[PDB]
Amino acid sequence: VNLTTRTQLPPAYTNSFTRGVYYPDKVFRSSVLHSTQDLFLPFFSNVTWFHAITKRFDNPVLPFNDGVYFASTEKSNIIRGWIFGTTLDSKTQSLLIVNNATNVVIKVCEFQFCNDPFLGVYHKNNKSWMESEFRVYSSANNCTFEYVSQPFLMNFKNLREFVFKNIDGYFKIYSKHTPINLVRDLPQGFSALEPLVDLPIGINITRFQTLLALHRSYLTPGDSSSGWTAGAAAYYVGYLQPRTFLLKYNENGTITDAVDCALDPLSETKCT
Amino acid sequence: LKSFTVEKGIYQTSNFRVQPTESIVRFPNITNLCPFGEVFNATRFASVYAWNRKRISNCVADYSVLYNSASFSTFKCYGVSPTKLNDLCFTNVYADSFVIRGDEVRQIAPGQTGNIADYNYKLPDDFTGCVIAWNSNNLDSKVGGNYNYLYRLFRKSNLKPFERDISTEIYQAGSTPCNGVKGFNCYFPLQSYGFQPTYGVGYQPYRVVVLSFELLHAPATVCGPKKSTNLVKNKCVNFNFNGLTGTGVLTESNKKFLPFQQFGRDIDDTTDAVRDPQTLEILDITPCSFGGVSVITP
Amino acid sequence: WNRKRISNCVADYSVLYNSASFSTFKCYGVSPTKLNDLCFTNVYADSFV
Amino acid sequence: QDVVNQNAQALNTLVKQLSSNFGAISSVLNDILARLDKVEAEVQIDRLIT
Ligand SMILES: *[C@@H]1O[C@H](CO)[C@@H](O)[C@H](O)[C@H]1NC(C)=O
Ligand SMILES: *[C@@H]1O[C@H](CO)[C@@H](O)[C@H](O)[C@H]1NC(C)=O
Ligand SMILES: *[C@@H]1O[C@H](CO)[C@@H](O)[C@H](O)[C@H]1NC(C)=O
Ligand SMILES: *[C@@H]1O[C@H](CO)[C@@H](O)[C@H](O)[C@H]1NC(C)=O
């Protein structure tokens, strides 16, 4: 489906306020100041922001340096999964991550990822609100992984965070959930990000592409190309760089402060 | 003092140190059996420029089957002595198998030179694994010469460790690329081996397998047949939690770990804890009686 | 076959590696690029048809 | 106050110097003993001692 009827605008940018500290190891430390080198989020950066609420459906092919801090000032679980490849045309394996309502699909397949994996159906007109459409691809070949997980039932409050380890064998994701509120649109503060999974996909990974719901009901007239509803959400994406950090752990064992020895001479003085 | 007479005073001499009573073992549980038959008894092996890789996790390892099967000479190890492989649990196992000629076996070493090292297979310098090869003529060499075994000869630059290149395109040695006409001044980077069973030992097909390990830091995934032991407390003993050996006293904790945390490390980065990888309880790990002795005399 | 001694000189093949009339420049071991970047000893050239 | 501070600083230097390869394979004595044949282990221990 060639879903058109969406406008062209330059990307959104905003600033990164120290929102990104991934506990780098399992060591239960506490009440210490463990200095440690680690690729991280360079504090304070005019980083981009694909701003997708005409109808503003911005979802271009985004490349992969090394990990993405992925915030969702949103309301209703639209952003779902992503692809992760270098050509994406079934000529190579690609990573695929899908997040349905029930299970996750991390299919490493030679798959021709064509069009958008949109969740249109949304039978709220028939009092059901069940969305289903699979244009995530066309074919699935030589897929060496798939993980049906525990089956679950699926203001602005879903600021996600997803450091993705380019180093294969262990695609760990550092994350937090946050009940965000007011329309600060990117809050200031400081929060932790424990590592999560570990996947020996072993592939050359290169380009993710967000997978999302579209709202299709009576109030959505017209052919597929334009017959949908947008729904308000916004997301921020950041890349990482190799830095050296100083962390400050409380008595409760929680990371509570950090210092980037690479921002100012004052900082560096502290860091020594 | 090296004398037979001592003056009034107090002189320090040696040190005292209780000794531990016993050792314990505390592992997660049990696995199954490693597929070494599948890796060492394949019908045919891959060619070097397309060497293969297999993952090993979640199985009980062994060595006596390798010693039980056909003579596997050239069994050399880096960062391990082969015998103690069975007495150590390792996570991250991978096995890469392929076939070459009998000569370029000398080239499989961390840090080397040659067509294979540069264009077909590179080992990391800090490679902490073990290489195993053997001649195979009753299997790979056929009277007409086996040509199914190929390799790469040409490339702009050398490979980085653990990389493979399956791309096939005419190399242009000189300038003015011929652009796919495959004329002279242009090379097909791949060639093939002739394996007539008449060349001699310097040209026999050798089957090679390399087992690569990764330092034990992340929770382990392969082990050996050592049994866990019951747990005892409040005695200077020899503990081994999941390959983490030590000797001292353990105590039940007051601490609070996040589900991804496991030990006590202190300012000097030394352990006082384990979460029991059977009961998942935090124990604080601490050395026992230390001291040096003084004697008073008139 | 004549075997000409070549010595006390520099072995510039600048008008050699780039000449068109070459058909069989079969060099073994020494890449024809670093012909200038590697040295040799007393040279002895077999000249003949 | 200065006297107390100076002394402690020097002691901390000695404590932290324990964790340093000193041109070997490991910092843990037990780990050097492990995954290594006696001969090689001995020369690696020798490095740490010096
Ligand atoms: C940041 O602001 C600069 C200055 O206006 C602008 O040119 C740039 O596009 C923004 N983002 C980047 C990529 O640095
Ligand atoms: C992958 O699938 C293609 C298409 O069926 C097939 O030709 C190829 O042999 C497969 N490769 C492997 C390794 O299974
Ligand atoms: C990953 O993909 C890029 C783009 O095709 C390529 O240049 C690079 O060599 C690939 N990585 C490896 C290890 O080959
Ligand atoms: C740490 O835990 C204690 C005990 O539960 C609690 O009283 C305290 O609020 C927590 N946070 C800090 C910063 O002490």
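By the numbers in Swiss-Prot, the shown part of chain B spans 303-600.
We read in the header that electron microscopy, 3.9 Å was used to get this structure.
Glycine is treated like the rest: Cβ placed from N, Cα and C.
Taken residue by residue with DSSP, B:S371 (variant position) is part of neither helix nor strand, so it is coil. The local packing around B:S371 (variant position), expressed as other Cβ atoms within 10 Å of its Cβ over all shown chains, amounts to 12. Quoted from Swiss-Prot for the published natural variant B:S371 to F: In strain: Omicron/BA.2, Omicron/BA.2.12.1, Omicron/BA.2.75, Omicron/BA.4, Omicron/BA.5, Omicron/BQ.1.1, Omicron/XBB.1.5, Omicron/EG.5.1.
Every protein chain considered, the tally of other Cβ atoms within 10 Å of the Cβ of B:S373 (variant position) stands at 8. Record note (Swiss-Prot), natural variant B:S373 to P: In strain: Omicron/BA.1, Omicron/BA.2, Omicron/BA.2.12.1, Omicron/BA.2.75, Omicron/BA.4, Omicron/BA.5, Omicron/BQ.1.1, Omicron/XBB.1.5, Omicron/EG.5.1. The unchanged residue is displayed.
For the mutagenesis of B:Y453 to F, Swiss-Prot gives this note: Decreased HLA binding to NF9 epitope. Increased binding affinity to human ACE2. The structure shown keeps the original residue. The local packing around B:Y453 (mutagenesis position), expressed as other Cβ atoms within 10 Å of its Cβ over all shown chains, amounts to 23. A strand conformation is recorded for B:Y453 (mutagenesis position) in the three-state DSSP classification.
Within the same chain, residues at least six positions away from B:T478 (variant position) with a Cβ under 8 Å of its Cβ are B:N487. What Swiss-Prot says about the natural variant B:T478 to K is this: In strain: Delta/B.1.617.2, Omicron/BA.1, Omicron/BA.2, Omicron/BA.2.12.1, Omicron/BA.2.75, Omicron/BA.4, Omicron/BA.5, Omicron/BQ.1.1, Omicron/XBB.1.5, Omicron/EG.5.1.
Secondary structure at B:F490 (mutagenesis position), taken from DSSP and collapsed to helix, strand or coil, is coil. Annotation for B:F490 (mutagenesis position): spatial neighbours B:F456, B:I472, B:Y473, B:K484, criterion Cβ-Cβ under 8 Å with sequence separation of six or more. Here Swiss-Prot notes a mutagenesis experiment, B:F490 to L, with the remark: Increased resistance to neutralizing antibodies and human covalescent sera neutralization.
B:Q493 to Y appears in Swiss-Prot as a mutagenesis experiment; the accompanying note says: Reduced host ACE2-binding affinity in vitro. The Cβ neighbour count for B:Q493 (mutagenesis position), using a 10 Å radius over every protein chain in view, is 14.
Rounded to a whole number, the distance between the Cα atoms of B:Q493 (mutagenesis position) and B:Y453 (mutagenesis position) is 6 Å. Distance noted between the C-alpha atoms of B:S371 (variant position) and B:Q493 (mutagenesis position) is 33 Å. For the pair B:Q493 (mutagenesis position) and B:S373 (variant position), the Cα-Cα distance reads 30 Å. Proximity to chain A, defined as a CB-CB distance below 8 A, holds for none of the recorded positions B:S373, B:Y453, B:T478, B:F490.
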